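Single-structure report; data block below.
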Amino acid sequence: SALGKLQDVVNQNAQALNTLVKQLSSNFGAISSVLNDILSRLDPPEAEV
Amino acid sequence: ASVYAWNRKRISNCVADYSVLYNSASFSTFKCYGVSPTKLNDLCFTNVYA
Amino acid sequence: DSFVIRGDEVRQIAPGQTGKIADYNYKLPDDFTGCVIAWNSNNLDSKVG
């Protein structure tokens, strides 16, 4: 744990990137989190929503 | 069947042409909810029930 | 835009509708602005024969 100050910065940046990548898996109230599924399932008036 | 004893039929292992359902004018209401009616020929399904 | 249709087909003169005269007779855009006007004309546009 001698080099914990640099490893803390590395871990924080990697964890922020991992959280940002993980947020793509959330649908945020939509029917799916995948854009291709919405674009292949729905007409543009409701796929827009 | 009556609505209290509504009949559930499994649909599996078939290729389905929904365009004869869209292009027929015999249906007074043809309303789809989680999917567009015209995209039904472009998708694959399981657990289809009538 | 004036035309004559059935009584159940007046729901298809709207943006974002799926239907028969919407696809092959008269289509409204999704960004349509304006007013649709409909009234019954069984006394004028109908004959007993």
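Residues 943-991, in that order, are what chain A shows, numbered as in Swiss-Prot.
So how was this one determined? The header says electron microscopy, 2.3 Å.
Using the three backbone atoms N, Cα and C, a Cβ is placed for every residue, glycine included.
What Swiss-Prot says about this one:
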| type | residues | note |
| --- | --- | --- |
| VARIANT | A:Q954 to H | In strain: Omicron/BA.1, Omicron/BA.2, Omicron/BA.2.12.1, Omicron/BA.2.75, Omicron/BA.4, Omicron/BA.5, Omicron/BQ.1.1, Omicron/XBB.1.5, Omicron/EG.5.1 |
| VARIANT | A:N969 to K | In strain: Omicron/BA.1, Omicron/BA.2, Omicron/BA.2.12.1, Omicron/BA.2.75, Omicron/BA.4, Omicron/BA.5, Omicron/BQ.1.1, Omicron/XBB.1.5, Omicron/EG.5.1 |
| VARIANT | A:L981 to F | In strain: Omicron/BA.1 |
| VARIANT | A:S982 to A | In strain: Alpha/B.1.1.7 |
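This view paints the features noted in Swiss-Prot onto the structure.
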residue : record           : Cβ contacts under 8 Å, 6 or more apart
A:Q954  : variant position : none
A:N969  : variant position : A:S975
A:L981  : variant position : A:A989
A:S982  : variant position : none
- Note on the structure: Quick note, variant positions A:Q954, A:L981, A:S982 vs chain B, Cβ pairs under 8 Å, ordered by sequence, gives A:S982
